[PDB]
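S.K.: Take a look at this one; I'll ask things after.
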Amino acid sequence: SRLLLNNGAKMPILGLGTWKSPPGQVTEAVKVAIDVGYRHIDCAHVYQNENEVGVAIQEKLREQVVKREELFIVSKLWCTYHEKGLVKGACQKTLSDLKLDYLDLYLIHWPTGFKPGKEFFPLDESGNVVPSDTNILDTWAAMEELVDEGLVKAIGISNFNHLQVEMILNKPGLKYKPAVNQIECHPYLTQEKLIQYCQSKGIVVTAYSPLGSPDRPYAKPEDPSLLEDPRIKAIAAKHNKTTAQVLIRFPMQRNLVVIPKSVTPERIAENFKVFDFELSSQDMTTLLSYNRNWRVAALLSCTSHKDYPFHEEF
Ligand SMILES: NC(=O)c1ccc[n+]([C@@H]2O[C@H](COP(=O)([O-])OP(=O)(O)OC[C@H]3O[C@@H](n4cnc5c(N)ncnc54)[C@H](OP(=O)(O)O)[C@@H]3O)[C@@H](O)[C@H]2O)c1
Ligand SMILES: O=C(O)CN1C(=O)c2cccc3cccc(c23)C1=O
Ligand SMILES: O=C(O)CN1C(=O)c2cccc3cccc(c23)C1=O
């Protein structure tokens, strides 16, 4: 139920995602998830709903349904705050909204720095994203300070390719290794090489969009759908489980942390019931064979950023 991180802490293998969870619904969603047994919530300042996630955590802490030490709360530094001097302030904003005094894990959300400002996606006159001249290593140094200051227990990365990971690992005077690399992973984007790399380095991998993000912004024509894949539905039927339950279990048996999103009480409940069954190695190998290198999150607007992560094979 929990994986051991390189800082000695233990991360729940199941977490609740909150991207696209509306402010008006996410408080009840998180209260329900905690009641059901979730102990890990995935957040980000860019999701514009951390205050409302925080209301729910505060209510369950007050009710004594959980202790603070039993929860594992994750957030992420957005791209407009990569400058050394903006990092602490961005973390503290998130702490204020979540109404906590430390985060369990704080991730660099994307490797690409953008120009600082109010816009999450700063554009120039020709409509292009304006990049920061910051690099990944100076940002890492700023994240390490947060650990020394007691604001976060662990720090990590998200959407980093193996060369960008290696860059941090070979950083002169590296004080804290990345604990976690959070990446997109599901049967259409299986990530076998990047997962084996990170895992050989003792970095825990968290799979996001495990159900294929059916509620993502654009349903772009003849779009692949994991929940509706007849081959995956067969494997669920054989196990008497739903295709969502098979999609959540799959990464767990690869020793990945998985963070399905839902604001629906019965689905939040359904997605928890994945600890009592096992997919065979045959099932696993079959699910791995469906890889089509399909990404939900390709960050196409940043394809010419100096630190765009997806030009490299893995
Ligand atoms: N680091 C990054 O760059 C990054 C990027 C993307 C995502 N993430 C994290 O990963 C989380 C999960 O990814 P995601 O939100 O893209 O999508 P996801 O979990 O793959 O899919 C969420 C969608 O599936 C529906 N759903 C949930 N359980 C279901 C079930 N049992 N049966 C049928 N449908 C089900 C949800 O609907 P309802 O909500 O209506 O129930 C929602 O529409 C995010 O919320 C976020 O926390 C991180
Ligand atoms: O281009 C794509 O494939 C999809 N995509 C976007 O279109 C995008 C636009 C706006 C904000 C973002 C923040 C995180 C991730 C993405 C974006 C992303 O992957
Ligand atoms: O970055 C994240 O964590 C979440 N995220 C995506 O992964 C994403 C992928 C596809 C299209 C998008 C359009 C707007 C915003 C986002 C996206 C966004 O915030």
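Numbers in chain A come straight from Swiss-Prot, and the residues shown are 3-316, in order.
Just so it is clear, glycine is given a Cβ too, placed from its N, Cα and C backbone atoms.
As listed in Swiss-Prot for this protein:
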type     : residues  : note
ACT_SITE : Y49       : active site, proton donor
BINDING  : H111      : substrate binding site
MUTAGEN  : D44 to N  : Reduced glyceraldehyde oxidoreductase activity
MUTAGEN  : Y49 to F  : Complete loss of glyceraldehyde oxidoreductase activity
MUTAGEN  : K78 to M  : Reduced glyceraldehyde oxidoreductase activity
MUTAGEN  : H111 to N : Reduced glyceraldehyde oxidoreductase activity
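Each of these features: where is it, how hidden is it, and who are its neighbours?
M.R.: All protein chains considered, the CB of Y49 (mutagenesis position) has 20 other CB atoms within 10 Å.
The Cβ of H111 (mutagenesis position) lies under 8 Å from the Cβ of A46, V48, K78, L79, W80, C81, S160, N161, each on the same chain and at least six residues away in sequence.
Secondary structure at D44 (mutagenesis position), taken from DSSP and collapsed to helix, strand or coil, is strand.
Counting every protein chain shown, the number of other Cβ atoms lying within 10 Å of the Cβ of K78 (mutagenesis position) is 25. For the recorded site, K78 (mutagenesis position), the DSSP three-state label reads strand.
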S.K.: Only counting partners 6 or more residues apart, tell me which same-chain residues put their Cβ under 8 Å from the Cβ of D44 (mutagenesis position).
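M.R.: Same-chain residues close to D44 (mutagenesis position) (Cβ under 8 Å, separated by 6 or more) are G17, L18, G19, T20, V76, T208, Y210, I261.
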